[PDB]
Amino acid sequence: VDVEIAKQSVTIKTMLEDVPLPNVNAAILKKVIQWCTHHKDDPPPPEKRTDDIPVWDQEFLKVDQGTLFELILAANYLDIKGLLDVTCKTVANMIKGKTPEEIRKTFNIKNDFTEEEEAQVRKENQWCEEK
Amino acid sequence: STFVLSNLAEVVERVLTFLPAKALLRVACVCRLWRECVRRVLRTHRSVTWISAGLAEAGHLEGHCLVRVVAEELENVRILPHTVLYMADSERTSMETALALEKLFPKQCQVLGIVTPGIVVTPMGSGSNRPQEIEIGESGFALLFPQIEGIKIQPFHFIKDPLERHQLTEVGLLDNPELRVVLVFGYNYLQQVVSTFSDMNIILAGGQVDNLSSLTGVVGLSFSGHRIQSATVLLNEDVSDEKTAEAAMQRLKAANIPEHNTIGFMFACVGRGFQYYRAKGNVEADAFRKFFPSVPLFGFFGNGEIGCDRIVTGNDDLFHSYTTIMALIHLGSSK
């Protein structure tokens, strides 16, 4: 791995100063270095929306749910702020528009509120019903 | 998917950070861990935002600007409103702004906002947009005040009924060990209310308006907080050109107010503006942006101006006309 490419990851950037990655696989590792290669010339990251995600990353992010979520796991493990933020932008973009009646099925979100507390939170957030 | 959006708080918390407000509440009900994460995202909403109705908004057809703009711009807002600040142009005698806005906001949200002949709004998309003196135009912004831990910007609207202490003390104006600034907007009394708190180490922002349009006399906000810092300047007739205006704003900047978590409030005489500035408007706002590139410009043009140039940071004189009140409000930094 290129010295600067590896340095782009905050996690690895430190351990070298003080390359096993027991919590990372070869495929996702290669995906990460590829993303950095596209982002290698990126200006130093100084709205948090998701309509501004890179198109090239989007195509690179046009992967399976398992692939995208393993990428997120790696980025959180590698503290790659740009990569993690772009993947989370995509995930939120998926979530947007969907109400719990759709999100829960979309991500097989095992329910955790009883009907009473469910109504309690809905009334605590009744403004949510407004569009 | 097995362990990503659940059992892993940082990922879900972040992804929610990349959501809007309405969807924030809607997805709050998905999971208890997700509910707590949206609670965190709400507690880190220590900021402000405003809708806008600026460039060529009216056109030949707009379809209820005061309604459509707020409805559409309540989609890319992350801060859960706790108090509403807004404006809109006035142009049988009726009104539906109090209906539209009060319907688009939480049932438990005090509403502030006024209708004035002119309004100052910073264009959206970035806080660095150029403020433009809108003396005439169908427009308006909606400044949303979320719950700011340690900053209770409590409004008030005391009417000129044919003034008891308890009424004022209720809202935190008098007998309040934390007030820092007031927004003295008076529609169609102003003296005594102003006097009730004038003899204090605060900053007095306000003016004279025509009519109010929302709150669940004189209306203002009892900005309370030690982290709050601000200052003001009086751009009187002596400030009537680029040289004088820029000198006055250099004096204002000398206070060294931070530009982070901060708002810019401009109050001016209705005469002050394009006509008063020899067929060239926005001079004061031009200097404002030049010396404060990021701060947004707000307030309004009123028949009266309330404020004395003062500076505060941690630890009849206010009555005048045909002048300006460059008022800057800075909310402090989170932790």
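Numbering of chain B is taken from Swiss-Prot, so the residues present carry the numbers 19-109, 126-196, 201-226, 235-262, 274-372, 384-403, in order.
The way this entry was determined, per its header, is electron microscopy, 3.4 Å.
Backbone N, Cα and C atoms are what each Cβ position is placed from, and that goes for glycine too.
Database features, via Swiss-Prot:
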DOMAIN    B:21-67  domain 'F-box'
MUTAGEN   B:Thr127 to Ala  Loss of EIF2AK4-induced cytoplasmic retention of FBXO22
Task: Residues of the domain 'F-box' (B:21-67) by DSSP state, where helix covers H, G and I - done: 29 helix, 1 strand, 17 coil
Open item on the list: Could you tell me the whole-number distance in angstrom separating the Cα atoms of B:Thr262 and B:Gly274, on either side of the 11 residues that were not modelled?
Closed with: 15
TODO: Quick one, can you pull the C-alpha distance from B:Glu109 to B:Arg126 in angstrom, nearest whole number? The 16 residues in between aren't in the model.
DONE: 14
Task: Gap length 11 residues; flanking Cα-Cα distance, B:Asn372 to B:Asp384, Å - done: 26
